[PDB]
Amino acid sequence: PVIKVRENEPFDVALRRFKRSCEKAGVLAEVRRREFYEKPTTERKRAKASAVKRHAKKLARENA
Amino acid sequence: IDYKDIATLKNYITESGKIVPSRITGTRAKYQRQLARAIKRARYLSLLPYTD
Amino acid sequence: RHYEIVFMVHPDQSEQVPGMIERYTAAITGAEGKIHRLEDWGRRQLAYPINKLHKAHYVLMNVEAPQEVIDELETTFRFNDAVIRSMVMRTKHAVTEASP
Amino acid sequence: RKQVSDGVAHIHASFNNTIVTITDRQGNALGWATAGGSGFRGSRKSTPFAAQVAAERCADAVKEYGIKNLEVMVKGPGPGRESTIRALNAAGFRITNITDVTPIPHXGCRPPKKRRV
Amino acid sequence: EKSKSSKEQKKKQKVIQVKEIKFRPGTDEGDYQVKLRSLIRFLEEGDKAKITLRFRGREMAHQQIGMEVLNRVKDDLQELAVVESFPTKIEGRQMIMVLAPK
Amino acid sequence: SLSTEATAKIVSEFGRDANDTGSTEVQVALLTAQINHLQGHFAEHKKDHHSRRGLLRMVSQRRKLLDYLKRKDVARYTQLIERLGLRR
RNA sequence: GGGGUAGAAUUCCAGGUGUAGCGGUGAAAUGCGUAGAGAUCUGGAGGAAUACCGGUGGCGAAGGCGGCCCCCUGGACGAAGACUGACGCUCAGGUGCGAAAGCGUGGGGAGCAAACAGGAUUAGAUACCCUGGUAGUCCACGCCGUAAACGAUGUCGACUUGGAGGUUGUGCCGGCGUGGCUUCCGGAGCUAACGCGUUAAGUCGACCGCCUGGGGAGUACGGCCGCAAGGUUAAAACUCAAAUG
Ligand SMILES: NC(=O)OC[C@@H](O)C[C@H](NC(=O)[C@H]1NCCC[C@H]1O)C(=O)N[C@@H](Cc1c[nH]cn1)C(=O)N[C@H](C(=O)O)[C@H](O)c1c[nH]c(Cl)n1
Ligand SMILES: [K+]
Ligand SMILES: [K+]
Ligand SMILES: [K+]
Ligand SMILES: [K+]
Ligand SMILES: [K+]
Ligand SMILES: [K+]
Ligand SMILES: [Mg+2]
Ligand SMILES: [Mg+2]
Ligand SMILES: [Mg+2]
Ligand SMILES: [Mg+2]
Ligand SMILES: [Mg+2]
Ligand SMILES: [Mg+2]
Ligand SMILES: [Mg+2]
Ligand SMILES: [Mg+2]
Ligand SMILES: [Mg+2]
Ligand SMILES: [Mg+2]
Ligand SMILES: [Mg+2]
Ligand SMILES: [Mg+2]
């Protein structure tokens, strides 16, 4: 997230662009997941439950 | 897909230099795999960047 | 069996590149060398620094050769202190058409 | 002393603490100030306000160098990411750019075990 | 980094805390030995040991059986501790014996 | 695997024709060729257990084909194993 | 399977700049720092792992397998044919493979971390929390042979309404088919029920493994295997009138 303040821009507008650049790039989410060690079984289990949730919401979006 | 075709590859990397998901770009799975190989080969040769 | 060799030379040693490109092709064409493509890309800007260098002299070669002579060529690139990086690839077919 | 036209504000924003350090463009330290050294102690350090104060004291340390331009280099997930730079701009430096320089391993080393709390 | 390197040696002055072990009248031998080994560990390391004995319900009738347990710990830790204060009456529903390191 | 030329040699040698790829002689000759070829591979690569499973399948398929040829025609069997240099 | 190599990051070392904190928690303290830390910048060293891509995506008999490149190598699948001519299915014993921990010998050791040391917490705290930290985690070779090694579902073959997806071939003219693998739902049927449902737990056939109340016990004894840790095979007395889904 590299944000050069462009020719004549306010700070508050420029700060919104910087925070959004970080939000999209995925830096705070990335640091937090790398804070503590997650063993592969936990990783895989987490990934399965997300996949179940995502898919089950589509079947709740359907049938309605 | 070609590792030398920097123009096309640059459409499927972010500003930081990270490969974009196929759900976003709408790429087919087979080509997404070729794309990822190409980008990593381009990264090795310093045609594309890893980071920053 | 259809290779694709990129190698990047130290940008100060762009004058050596003439002599080296001869040696490599001469060795390949020694043993049924089929130089399908040869493109001096020139001194390009690197996307990141390699050995405190922000430029290097790129070269491309698509060749068909023995699988021994390419391994013997790979041995030379290691010894060549000028040449900084190289990727030898395997292609399924010959590539004659031009790259950007 | 020397005058410096343009500086760099390195903001080491950890979860527990904020370190603000103004350097030259070549990363030579001019002055530094922390939330822990700003009369905040313990978990008082880990607020946006304590970072804001640390920024101000850092600005006050590098008044003598006569800096008007700073490039920001924020690092970490700390609560005082945005509060530092806001307070740096309030000191009256023109913030030319903002960069995120948070180290991400491309895999890297195995992290410590999860806290069971 | 100056005054701390003096105050470290001032901090080394050991701070004797009181360690509370609570007995009952019913406490069995095996469990008494655990609690005794706990008390030994404290008094070995130069820590004071508050020794409560809690009564429940109609155990307040038979107080002397509680006193036997408190008497026994004193006897077992006779040469490893001195009795700073021995209880007399049941304050609340407890009798507290504070021991001290020798 | 064997090369297309290596295959085409064996089919001509051990077959009744170049079209005859099916015959037990060809099959056993092909299996033998590859089994013998892979002995060098597994000499160097001792820990390649995943590939070795493929080798054991070749040996098991050869055995079964030879046993079939024995009870079908001993003359063809006896000729084949002496040509290829198989013990049994 | 083998070899090479790239970038990021942690740690450490050497310097420069700089100055009083750093680190940590629920709150602290231990710890680190004026012999100059933390921070920041330049360079170097070393080990381990490969962000994004990444997907109820793929591959593999199972265990498992994730940077990129080459070398060696196993399997699967599709299209048309051509060929062999029942050569098949299953498999007690046997043989091999088999996560992690562990064991032997020799290397290696960044990060992490059983044990352990100190700091806390507490009624106690042989813990959870904090600061350190050894084996180990890594490599070679040999050993061990077990896991909720799970789909808690043996292998092979045939048959029996549907719907919506994913992945990977292929023919024909985005459309219309047709193969392989795979996810979710659901019909008959089945099931104690939950559920399963063409990838069956349906309807059948072949062969193997296994069960016969709970605890005692996967224990004892004996055999076999192991350097050891232990593994494997595997009871009974006795006691209960339950245990269980
Ligand atoms: N010591 C004793 O014999 O009894 C006292 C015990 O019951 C205290 C109680 N402890 C807990 O729950 C544990 N949860 C696991 C992490 C450690 C610890 O925290 C507790 O209430 N803690 C507080 C912090 C504390 C410790 N001593 C006095 N206060 C606490 O914040 N607990 C949190 C919770 O209950 O959700 C949580 O466990 C937590 C966050 N951070 C920490 Cl440390 N613990
Ligand atoms: K070189
Ligand atoms: K048999
Ligand atoms: K260690
Ligand atoms: K029911
Ligand atoms: K035994
Ligand atoms: K019984
Ligand atoms: Mg597989
Ligand atoms: Mg598994
Ligand atoms: Mg079978
Ligand atoms: Mg292991
Ligand atoms: Mg060892
Ligand atoms: Mg540690
Ligand atoms: Mg710990
Ligand atoms: Mg078992
Ligand atoms: Mg089972
Ligand atoms: Mg169903
Ligand atoms: Mg049933
Ligand atoms: Mg046993």
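Numbers in chain E come straight from Swiss-Prot, and the residues shown are 76-177, in order.
Technique stated in the header: electron microscopy, 2.3 Å.
Heads up, the Cβ atoms here are built off N, Cα and C, so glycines get one too.
Among the mutagenesis entries in Swiss-Prot is E:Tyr107 to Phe or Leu, noted as: Reduced ribosome binding. Taking Cβ-Cβ distances under 8 Å and a sequence separation of 6 or more, the neighbours of E:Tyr107 (mutagenesis position) in its chain are E:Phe98, E:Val144, E:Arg147. Under DSSP, E:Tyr107 (mutagenesis position) is assigned to a helix (H, G or I) in the three-state scheme.
Around E:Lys110 (mutagenesis position), the same-chain residues six or more apart in sequence whose CB sits under 8 Å from its CB are E:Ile96, E:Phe98, E:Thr102, listed in sequence order. Here Swiss-Prot describes E:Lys110 to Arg or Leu as a published mutagenesis experiment; the accompanying note says: Reduced ribosome binding.
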